[PDB]
Amino acid sequence: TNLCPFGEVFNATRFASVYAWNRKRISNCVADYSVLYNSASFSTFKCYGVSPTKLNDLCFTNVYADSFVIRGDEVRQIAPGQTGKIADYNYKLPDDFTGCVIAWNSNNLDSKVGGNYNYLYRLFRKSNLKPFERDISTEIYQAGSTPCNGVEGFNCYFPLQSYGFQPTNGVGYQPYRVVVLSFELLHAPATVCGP
Amino acid sequence: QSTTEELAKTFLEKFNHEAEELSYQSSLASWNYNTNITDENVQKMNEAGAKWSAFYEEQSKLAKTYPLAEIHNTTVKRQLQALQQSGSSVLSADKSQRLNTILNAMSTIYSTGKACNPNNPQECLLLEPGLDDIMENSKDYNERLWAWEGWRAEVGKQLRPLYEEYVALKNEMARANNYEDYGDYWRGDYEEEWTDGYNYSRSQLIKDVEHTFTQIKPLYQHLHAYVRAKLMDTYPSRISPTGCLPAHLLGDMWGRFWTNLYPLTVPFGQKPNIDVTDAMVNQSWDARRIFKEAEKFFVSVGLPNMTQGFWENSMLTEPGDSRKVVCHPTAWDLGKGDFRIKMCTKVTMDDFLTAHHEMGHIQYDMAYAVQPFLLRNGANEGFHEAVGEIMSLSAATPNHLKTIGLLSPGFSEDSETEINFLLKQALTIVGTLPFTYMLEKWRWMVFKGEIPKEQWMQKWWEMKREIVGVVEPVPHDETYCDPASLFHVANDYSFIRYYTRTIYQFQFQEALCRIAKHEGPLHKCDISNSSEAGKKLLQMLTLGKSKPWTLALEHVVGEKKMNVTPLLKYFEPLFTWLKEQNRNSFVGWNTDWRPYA
Ligand SMILES: [Zn+2]
């Protein structure tokens, strides 16, 4: 009937950097998340707001699937009320986060001998981010008061740093593909309801 | 506006996420070289190392633009202080290149020099394995004497002027780095500030090392007299009864350790030591079984299991197919996680114990990995090896060999098996403390200036005969540079790390035994199956260099200073047995004796 495009978000070929995380909005579905929850193909699965249950009882307006890649020890930063580089400068989750985070090790697809440096993250910023705000601006982060004139120098750093994903890469710094689902519910006919 | 700390934190957040990758690349290159020696691997390793060193030097130069006087947070202050150390980046390029080429010359003339005696001009061999085997296994007087004097004459005489110029340039570098001399620069690793109550000065280390040595002097004097008594058997007319010991008859080239002197002074020669080699091969044990047993031992006390990457990326077994692998037992912290071991493991007991040492190194590495990049190290230069040694101590216990199933339960530890083990332990452990202390004291006095260049060999053998109780077989004039005969002196390595470490481990084990409620002597203690002592050690291990080593040491042992009481208690049964068998002998050494006259 209403088959949902879960293949193009979970079984996708390429993922976006955490600084430019890729948000895909899905609607008009009869979804079934137990297909993935009962698959044992994930290392981290944590659902805040709504229970990690079968979830075949929820009508939704739309569902955002924000996909990105980080290292291992930063997945714990993808959680409500958490602080850190990914939580403060790259990806913000409000304390009313009705959704969940799925995260699986990707030491085979996102890391190659010599180092995979295609993944970036925002290391510095003037302030924190809004709920679910993206920051792609490559403006040079000025620490002090001297202008950078548009190029790096004294107390002027680049706001983007690349991830150094290698194959060996102990599980802390190992690449990890993280898809965070957020199902919104507002004044709508709730076109996305499960079985 | 902003402060200095608000800018220093920003500068250190950019330094970390670059040093991480640029050091992991160099570590992966060096690992790929060590696991497979080729010609292009050397090129890749050199490229990565040069890149990492250039970046680190540039960031060190950028770091000094922030003064520590305007910085209050100590967690950022310590990283800034570790990054501001300029090394030799302060002298002119002329002198900074002269020092580097002198270091390279000294390090390559040590690994290339050979020694050859009269009566056989073709018998001209290197230190390893030519002179090494001689000084380690031979029992002939002249055979050891010619090797000793040859290695010190055809190699040290070529290092004396290089060492003088190196001392001068290092003193210039240290004075330019706002220090007194290079010995003060070396003691700087024990310097502690930015914390009241646990502050430690660079001059306090001298007082502590000199005080903790006066306590081991009776135990070492008894051990030395016992060795000298049991060495007059193998050398009836070559050792004085009231004198000191010849330097070429101590079990190695320099007399650093006395381990190879065991099958000459063993208390009970009819009782065999508990070697589990045959019991290990008879149980079809392999190298992976050895490391799985070591992991079992470490988990028994509460330390985590080795990661999966350790069991697929470590060179636990020798390839032996086409790769001329240099496999010296070493634990590897390849930057981002990636803890490995490159040991050529065999089915024996020595490789069973030494695997626990390397696994303890890995466990200390995995602990402080939560610290910032600049703080991922031991509290000082003697903590890593101490954690490594206490693990082998607890593993070599017969109560451990009987629990894992290696030893038969129908076995009893005799009242004599406790004295042979303790005697060998004092040989490898106690016999090296005076040597280390004397060498580092000589180096400090040379760097400062209490010894002019015309008394370098005069003061060396003076401190030898007055501290370690060891005399030269033949006199050496000022052209010799006997201290440079040691790998650490010719390659510019601090030596006091081997002293303090020996004192910390017994401070740990004793404490770790008290939490284990072990009742009995402090040589049968076995911390296995005791999560309390393991957790108490892990509380200190995850600290790293984040907090002063005084407070980190007070975490475990309860004391802030360097305490030698646990070390003396460890050898208390051996101390009493030595005091007993030293009844009709001379305890002490007179420096008036000379084995050449
Ligand atoms: Zn070690």
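Using Swiss-Prot numbers, chain A covers 333-527, in order.
Each residue, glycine too, has its Cβ placed from N, Cα and C.
Pulled from Swiss-Prot, these are the features on record:
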- A:334-527: domain 'BetaCoV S1-CTD' (DOMAIN)
- A:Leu368 to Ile: In strain: Omicron/XBB.1.5, Omicron/EG.5.1 (VARIANT)
- A:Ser375 to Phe: In strain: Omicron/BA.1, Omicron/BA.2, Omicron/BA.2.12.1, Omicron/BA.2.75, Omicron/BA.4, Omicron/BA.5, Omicron/BQ.1.1, Omicron/XBB.1.5, Omicron/EG.5.1 (VARIANT)
- A:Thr376 to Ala: In strain: Omicron/BA.2, Omicron/BA.2.12.1, Omicron/BA.4, Omicron/BA.5, Omicron/BQ.1.1, Omicron/XBB.1.5, Omicron/EG.5.1 (VARIANT)
- A:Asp405 to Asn: In strain: Omicron/BA.2, Omicron/BA.2.12.1, Omicron/BA.2.75, Omicron/BA.4, Omicron/BA.5, Omicron/BQ.1.1, Omicron/XBB.1.5, Omicron/EG.5.1; complete loss of interaction with host integrins (VARIANT)
- A:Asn460 to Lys: In strain: Omicron/BA.2.75, Omicron/BQ.1.1, Omicron/XBB.1.5, Omicron/EG.5.1 (VARIANT)
- A:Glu484 to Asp: Increased replication in human TMEM106B overexpressing cells (MUTAGEN)
- A:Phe486 to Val: In strain: Omicron/BA.4, Omicron/BA.5, Omicron/BQ.1.1 (VARIANT)
- A:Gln493 to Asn: Reduced host ACE2-binding affinity in vitro (MUTAGEN)
- A:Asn501 to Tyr: Increased binding affinity to human ACE2 (MUTAGEN)
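The subset of recorded positions A:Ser375, A:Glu484, A:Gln493, A:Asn501 lying near chain B, with Cβ atoms under 8 Å apart, consists of A:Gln493, A:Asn501. Within 10 Å of the C-beta of A:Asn501 (mutagenesis position) there are 26 other C-beta atoms, taking all protein chains into account. Around A:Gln493 (mutagenesis position), the same-chain residues six or more apart in sequence whose CB sits under 8 Å from its CB are A:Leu452, A:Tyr453, A:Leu455, listed in sequence order. In this structure, A:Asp405 (variant position) is part of a helix by DSSP. Checked against A:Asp405 (variant position), the recorded positions A:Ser375, A:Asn460, A:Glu484, A:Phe486 differ in C-alpha distance, with A:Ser375 being the nearest. The shortest Cα-Cα distance between A:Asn501 (mutagenesis position) and any of the variant positions A:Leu368, A:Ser375, A:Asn460, A:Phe486 is the one to A:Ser375. Comparing the Cα of A:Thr376 (variant position) with the Cα of every entry in A:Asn460, A:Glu484, A:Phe486, these being the recorded positions, the smallest distance points to A:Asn460. Between the CA atoms of A:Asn460 (variant position) and A:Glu484 (mutagenesis position) there is a gap of 22 Å, rounded to the nearest whole number. On a Cα basis, A:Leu368 (variant position) lies 12 Å away from A:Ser375 (variant position). Here the Cα atom of A:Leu368 (variant position) is found 49 Å from that of A:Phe486 (variant position). DSSP assigns A:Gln493 (mutagenesis position) to a strand segment in the three-state reduction. In sequence order, A:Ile472, A:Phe490 constitute the residues six or more apart from A:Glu484 (mutagenesis position) in its chain with CB-CB distances below 8 Å. Most other Cβ atoms within 10 A: among the variant positions A:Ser375, A:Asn460, that distinction falls to A:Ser375.
Every protein chain shown contributes to the tally, and the Cβ of A:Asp405 (variant position) ends up with 16 other Cβ atoms within 10 Å. In the three-state DSSP classification, A:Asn501 (mutagenesis position) falls within coil. Long-range Cβ proximity for A:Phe486 (variant position), meaning a same-chain Cβ under 8 A and a gap of 6 or more residues, is found for A:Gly476, A:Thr478.
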